[PDB]
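**Q** Here's a structure for you.
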Amino acid sequence: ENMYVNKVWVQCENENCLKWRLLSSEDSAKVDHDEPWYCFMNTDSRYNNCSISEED
Amino acid sequence: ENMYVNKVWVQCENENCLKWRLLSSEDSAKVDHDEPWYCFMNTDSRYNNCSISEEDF
Amino acid sequence: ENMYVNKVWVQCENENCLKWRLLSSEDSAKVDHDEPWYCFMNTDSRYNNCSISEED
Amino acid sequence: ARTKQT
Ligand SMILES: [Zn+2]
Ligand SMILES: [Zn+2]
Ligand SMILES: [Zn+2]
C-alpha cells in the first residue's frame, strides 16, 4: 500500500564533500536527521559516494 | 459542546518509519484503534509525512 | 542553480476525488499552503485531473 | 492503531 512519503534532499556531512542528495521515499522515511548523514548512506547506487557529482 | 478529548500519541505502521505522532483532540477521538495507522492519516500538516522528523518527547 | 526542493505528496481537496498526487520539485515549491489544492493544479500532465487514477 | 495517552 502507498504510504505517500516525500522524496527529500539531505546534505552529506563530510566536510570535504557537502554534496546534496535526493533520497528515495524509503530512505526519506528511514533517515534519522538527529544523526550524521554521509553520501555512503544513500541506498541510491547512482549517487552513493562523495566522489560522485550532485544530481542534475 | 466541549467533548474534553485528550490528545494521544499514535505510532506509524510504515515499517520504514515507525515514528510517534501526537494527534489533535479531534483526530484522537476519530482514531480507529482496530486498524493500522500511518503518518499520512494525520491531519496535522506539520507532522503528516513519514519524512518529517518525530516531535520531541 | 539547484534549490534542493523536496518532491512532495499532496491530496486533492475535491471531496469527490481525494486522490494523492506526487509533485515535481518546482510544483512543490510553488504550492500555496493557505489555499486548497486540486488535481488540475498539478503541472504533471500524466496525473493532472481528478478523472485520472492515482499513480502506482 | 498503537497509541499512548498524554
Ligand atoms: Zn559526500
Ligand atoms: Zn510514518
Ligand atoms: Zn482530484
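Going by Swiss-Prot, the residues shown for chain B are 22-78, listed in order.
Any Cβ shown, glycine's included, is placed from N, Cα and C.
In case it's useful when we look at the structure, here is the feature table from Swiss-Prot:
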MUTAGEN   B:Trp30 to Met  Loss of histone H3K4me3 binding; when associated with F-41
MUTAGEN   B:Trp30 to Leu  Loss of histone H3K4me3 binding; when associated with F-41
MUTAGEN   B:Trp30 to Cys, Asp, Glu, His, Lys or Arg  Significantly reduced histone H3K4me3 binding
MUTAGEN   B:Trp30 to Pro  Loss of histone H3K4me3 binding
MUTAGEN   B:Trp30 to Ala, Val, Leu, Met, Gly, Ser, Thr, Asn or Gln  Reduced histone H3K4me3 binding
BINDING   B:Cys33, B:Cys38, B:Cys60, B:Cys71  Zn(2+) binding site
MUTAGEN   B:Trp41 to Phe  Significantly reduced histone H3K4me3 binding. Loss of histone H3K4me3 binding; when associated with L-30 or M-30
MUTAGEN   B:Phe78 to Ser, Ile, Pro, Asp, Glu, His, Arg or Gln  Little effect on histone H3K4me3 binding
**Q** Listing the mutagenesis positions B:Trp30, B:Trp41, B:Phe78, which lie under 8 Å (Cβ to Cβ) from chain A?
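**A** So none of them sit by chain A.
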**Q** Near B:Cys60 (Zn(2+) binding site), which mutagenesis positions out of B:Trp30, B:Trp41, B:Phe78 have their CA within 10 Å?
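**A** Cα within 10 Å of B:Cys60 (Zn(2+) binding site): B:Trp41.
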**Q** May I ask you to pick out the recorded positions among B:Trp30, B:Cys33, B:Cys38, B:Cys60, B:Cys71, B:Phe78 with a CB closer than 8 angstroms to chain D's CB atoms, ordered by sequence, or 'none' if no residue qualifies?
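**A** Going by the Cβ criterion (under 8 Å to chain D), the qualifying recorded positions are B:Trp30.
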**Q** List the residues of the same chain that sit at least 6 positions away from B:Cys71 (Zn(2+) binding site) in sequence and have their Cβ under 8 Å from its Cβ, in sequence order, or write 'none'.
**A** B:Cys33, B:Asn35, B:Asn37, B:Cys38, B:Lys40, B:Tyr59, B:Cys60, B:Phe61
**Q** Check the recorded positions B:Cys33, B:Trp41, B:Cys60, B:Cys71 for any whose Cβ is under 6 angstroms from an atom of ligand 2, and report them in sequence order.
**A** B:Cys33, B:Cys60, B:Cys71
**Q** Taking the Cβ of B:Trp30 (mutagenesis position) as the centre, how many other Cβ atoms fall within a 10 Å radius?
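**A** Result for B:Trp30 (mutagenesis position): 17 other Cβ atoms within 10 Å.
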